[PDB]
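Down below is the structure, laid out as structure tokens.
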Amino acid sequence: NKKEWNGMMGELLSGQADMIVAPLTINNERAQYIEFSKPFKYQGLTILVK
Amino acid sequence: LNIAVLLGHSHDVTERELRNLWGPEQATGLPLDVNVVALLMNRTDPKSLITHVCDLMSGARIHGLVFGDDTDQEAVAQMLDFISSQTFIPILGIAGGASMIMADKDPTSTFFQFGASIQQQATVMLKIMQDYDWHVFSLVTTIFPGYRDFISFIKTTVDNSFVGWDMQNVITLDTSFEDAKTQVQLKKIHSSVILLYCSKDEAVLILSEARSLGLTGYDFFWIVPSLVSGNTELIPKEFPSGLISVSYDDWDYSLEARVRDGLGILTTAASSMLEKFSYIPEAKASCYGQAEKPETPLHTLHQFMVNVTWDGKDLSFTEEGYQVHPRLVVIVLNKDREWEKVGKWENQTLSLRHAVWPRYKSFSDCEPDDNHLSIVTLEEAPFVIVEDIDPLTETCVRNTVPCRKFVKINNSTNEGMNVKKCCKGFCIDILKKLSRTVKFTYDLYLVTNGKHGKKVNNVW
Amino acid sequence: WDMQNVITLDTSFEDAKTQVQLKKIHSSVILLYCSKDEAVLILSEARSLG
Amino acid sequence: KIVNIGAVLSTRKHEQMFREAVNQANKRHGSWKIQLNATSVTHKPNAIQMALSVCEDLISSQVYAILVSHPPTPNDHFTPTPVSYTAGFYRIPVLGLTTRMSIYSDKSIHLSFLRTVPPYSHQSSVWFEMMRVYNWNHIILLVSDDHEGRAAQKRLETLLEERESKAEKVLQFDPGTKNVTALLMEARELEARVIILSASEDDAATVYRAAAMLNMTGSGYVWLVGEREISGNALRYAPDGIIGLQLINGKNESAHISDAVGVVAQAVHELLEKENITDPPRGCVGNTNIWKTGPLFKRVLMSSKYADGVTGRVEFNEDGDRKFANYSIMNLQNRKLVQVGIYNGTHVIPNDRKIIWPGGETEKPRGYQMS
Amino acid sequence: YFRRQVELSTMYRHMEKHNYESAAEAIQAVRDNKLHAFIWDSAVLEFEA
Ligand SMILES: *[C@@H]1O[C@H](CO)[C@@H](O)[C@H](O)[C@H]1NC(C)=O
Ligand SMILES: *[C@@H]1O[C@H](CO)[C@@H](O)[C@H](O)[C@H]1NC(C)=O
Ligand SMILES: *[C@@H]1O[C@H](CO)[C@@H](O)[C@H](O)[C@H]1NC(C)=O
Ligand SMILES: *[C@@H]1O[C@H](CO)[C@@H](O)[C@H](O)[C@H]1NC(C)=O
Ligand SMILES: *[C@@H]1O[C@H](CO)[C@@H](O)[C@H](O)[C@H]1NC(C)=O
Ligand SMILES: *[C@@H]1O[C@H](CO)[C@@H](O)[C@H](O)[C@H]1NC(C)=O
Ligand SMILES: *[C@@H]1O[C@H](CO)[C@@H](O)[C@H](O)[C@H]1NC(C)=O
Ligand SMILES: *[C@@H]1O[C@H](CO)[C@@H](O)[C@H](O)[C@H]1NC(C)=O
Ligand SMILES: *[C@@H]1O[C@H](CO)[C@@H](O)[C@H](O)[C@H]1NC(C)=O
Ligand SMILES: *[C@@H]1O[C@H](CO)[C@@H](O)[C@H](O)[C@H]1NC(C)=O
Ligand SMILES: *[C@@H]1O[C@H](CO)[C@@H](O)[C@H](O)[C@H]1NC(C)=O
Ligand SMILES: *[C@@H]1O[C@H](CO)[C@@H](O)[C@H](O)[C@H]1NC(C)=O
């Protein structure tokens, strides 16, 4: 009965990886547990239409 | 099988009803030789305890042992744990201090109790706090041990929740406190619910302090564990009238049904192990005339009865020495200064007869307070949006507020239930901003008869 | 001015009912009006409260 | 006007030393008319008649402090438990002297037990001081014994809370097994070389054999254990140059007993200056009422401050363990235990002896094999 | 981030019917008129444009 991590973060916490090199979304929840470098990309959110 | 049930008590329960508790019971006897010995005891001194142990184990090698206690002495269970480490006999602690929660059982023992752990009780207390949306709280912990796992369990429970608890940092104690720096931590508490972890002797000074500190207010809630709230007789005058306690002493279950269920668990594990291997009962001869490394058993019931089902009751045990589905009791202290039972505990959920939480606003008798307001409203779409509660959380989303509505069934009946629902909207935001600014409390519910209002012959 | 309700003592304090008025203080700056021999007891009590 | 002091002890010479220290207890206290009766009880083959003889003899003696002073226990589980259980039934403080099991550390399990030796979590704090000396931040934790290992890991996290570092690897498992060698090779794949081990003698011997067959004690590797891993076949399977610890006046008994009797006598003469002083009842023949000032005299034991003794400043912590003891840091210089460090209460003082390492040079290994 | 939004719980309880594993699934779903909106980072959808 526990909240645990999955995906690239869950496999990084298990030590299966060494450094996430990916378009990783920076937010409060990830920064509580792992560390971030200074970002390379800056963008917001948008809606895709047809 | 060969089981000796002894009861060291002062509440006089005689011996012939124990013979009536075994005679017609267990009509389907799967072991070929089931023999019990029912014995009573007046004192609780360990000399006579080990004397009865050595008389019963030398009494034709009795393989079962069940013990209950009247008083609140937990060291009796520690002596029984040592005897279980020595004699390798399954020992059951029923009531009193015989089943009170000790810290850490041993893998080298075969001892069990009938109760709820401090972590299960913490889960039930946080379920109580979650069902009332009292999310703004604190945590007072003294230096009585078992506190580190307690604080860690609170942290792992809050951090694994969909609630988003307003969790104030942990207020701790150091010694018998100077009341110079601990009060500075107590003045950090601007919350309502104050979570206390201490002992019963500490709690008298703690509640006398908080009454002298004025922390026993009408909005100041207090929820305490089971070890600090002892037997129903001894109630000191320093308790707030409205104190919330949780203990598993169910008044709908006496000692005889509990030891009947324990004998059912013993016979069930014995009958389930009797089909795997045949010669299951293997005890030691006696206490006297011993050498080093006696005949230790290889097939034990200690690592066998993890799951059990007795007459529908799920009395299955854990891998640590506790139960899976215990019977938690949630009591409050009424204006009659008696422990009023309110909440019974289901397999998973909390049944609440008084789920609509009342005031009991005279927590102390010298408290003139008028900060609760009975506020009613009518459901309209742009102002009063009323929704069902989230079943994934059993909790309204915190932009909304709790409410209740009197809902009947049909025109045949007239009695209904006050179903709790969620409220958001325009005037709901108005009410929240008024409660932020004026700093009052309110009692939100819905109207029953119908629409806004109209006078029909001086009847609004 | 965000002034709280004025703390009023009674006598040489019992530190039971005056302490409720003392624990009304949740602000920072405190103004005290008393005599010289009273202020020793007041500030020693305030040190005992923190 | 009487004070009774019990002890479970074997040798008649240490019983005479105990009675001599009882005679020297009222040596400096003036003409105070207190009486002092001593009680000394011997061994039994099991622990059941041990508990019986000790419980009825110390109830019939009505003692205040109970001394546990047994190194040569034939039961290798080291359980003087039922004496402490019986005195915790009436909340009576038992002073142990020898064993360092963490089952006595929890005061919920042992309600009225203190001892004059600290657990191995303090040796983990000493290992944190060794990290402070050698500028190390990454450790690999290997724990066999789960009865003490969770408390040792909790004290290790208490150490790492200030530095805000974390262990690179933690392992807790079932004692008695032999293949943890896959996990040992996974620890080989990590970056740091600092290896921390806590086990019995046989498990330490098994993992030393596993580390030697996989030559895990070679160049750059760090190995650092305590006292329960440097004796028996673990000492036989130990690599040369391994660093261990040793208790100054831990294995010694007589001066330790004298310091214990001095502590107990000064605590009793401190306690006699207060009101409502109670006595142990006749708990064997029908007295289930607990002793009244149990937590009060326990707080007196908590507030016990000293500045004299053979070991020196004896002092007790929040758990009732020995504050600020004397430690020795031993080196296995070619199957010979050679002392290469001393340790007072907070500072590691290396002497003139050289630290030969199991790998290459005698210099300190910067064992950070970065990826 | 939308779960922390206390007033946008409707979107959080509605997107569970349409949560997709990869973004190419979302592109093909909005291409085949199964979707009508898609909250996403900007430059990825700019390159897809
Ligand atoms: C407890 O005390 C009474 C009287 O001393 C004695 O008969 C017996 O030992 C106990 N009571 C029972 C079990 O009859
Ligand atoms: C109950 O116990 C058995 C013992 O073999 C175990 O294998 C099984 O998983 C359990 N089954 C149930 C009913 O959960
Ligand atoms: C409680 O729920 C469990 C499944 O979650 C079910 O097996 C059981 O029947 C329920 N309560 C009882 C003890 O009847
Ligand atoms: C009671 O009311 C409900 C809701 O109007 C309705 O569904 C139900 O059929 C009624 N029951 C009867 C038939 O009395
Ligand atoms: C019950 O009866 C009253 C009067 O006949 C009627 O107005 C009402 O609609 C009935 N209840 C419902 C909600 O069906
Ligand atoms: C201590 O008192 C007991 C009381 O019976 C007595 O038997 C004993 O002689 C005294 N001390 C010793 C061990 O000589
Ligand atoms: C495990 O132990 C066995 C002996 O019990 C041995 O044959 C084997 O090499 C060991 N290694 C593995 C596979 O873990
Ligand atoms: C021993 O060490 C040498 C040199 O590092 C290496 O070649 C060899 O594989 C090692 N043996 C084992 C079994 O680790
Ligand atoms: C223990 O210490 C005492 C006092 O220093 C000493 O007389 C005795 O010889 C020591 N025991 C040993 C190391 O044999
Ligand atoms: C100590 O003795 C006296 C007896 O009146 C009194 O001060 C007090 O009741 C006793 N101690 C306590 C705090 O109970
Ligand atoms: C052992 O520690 C004590 C602590 O007071 C100290 O006095 C003593 O000098 C130490 N032993 C040594 C370094 O000889
Ligand atoms: C040994 O103890 C003394 C106590 O003052 C102090 O010098 C220090 O803690 C230790 N040694 C040194 C010199 O660091």
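For chain B, we keep the numbers from Swiss-Prot: what you see runs 34-493, in order.
Header lists the method as electron microscopy, 6.2 Å.
Backbone N, Cα and C define each Cβ position, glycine as well.
Under mutagenesis, Swiss-Prot gives B:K233 to A or R with this note: Nearly abolishes inhibition by Zn(2+). Under the heading of mutagenesis, Swiss-Prot lists B:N264 to W and annotates it as follows: Nearly abolishes inhibition by Zn(2+). Among the mutagenesis experiments that Swiss-Prot reports, B:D282 to A or H is described with the note: Nearly abolishes inhibition by Zn(2+). Record note (Swiss-Prot) on the mutagenesis of B:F416 to A: Decreased sensitivity to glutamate.
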**Request:** Please tell me which one of the mutagenesis positions listed here (B:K233, B:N264, B:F416) sits closest to B:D282 (mutagenesis position), measuring Cα to Cα?
**Result:** B:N264
**Message:** Can you tell me how many other Cβ atoms are located within 10 Å of the Cβ belonging to B:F416 (mutagenesis position)?
**Reply:** 15
**Request:** Measure from the CA atom of B:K233 (mutagenesis position) to the CA atom of B:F416 (mutagenesis position) and give the result in Å, rounded to a whole number.
**Result:** 49
**Request:** Measuring Cα to Cα, tell me the gap between B:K233 (mutagenesis position) and B:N264 (mutagenesis position) in whole angstrom.
**Result:** 11
**Prompt:** If you count Cβ atoms within 10 Å of each one, which of the mutagenesis positions B:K233, B:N264, B:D282 comes out on top?
**Reply:** B:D282
**Asked** Which state, by DSSP, holds B:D282 (mutagenesis position): helix, strand or coil?
**Response** coil
**Local backbone state of B:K233 (mutagenesis position), from DSSP in three classes** = helix
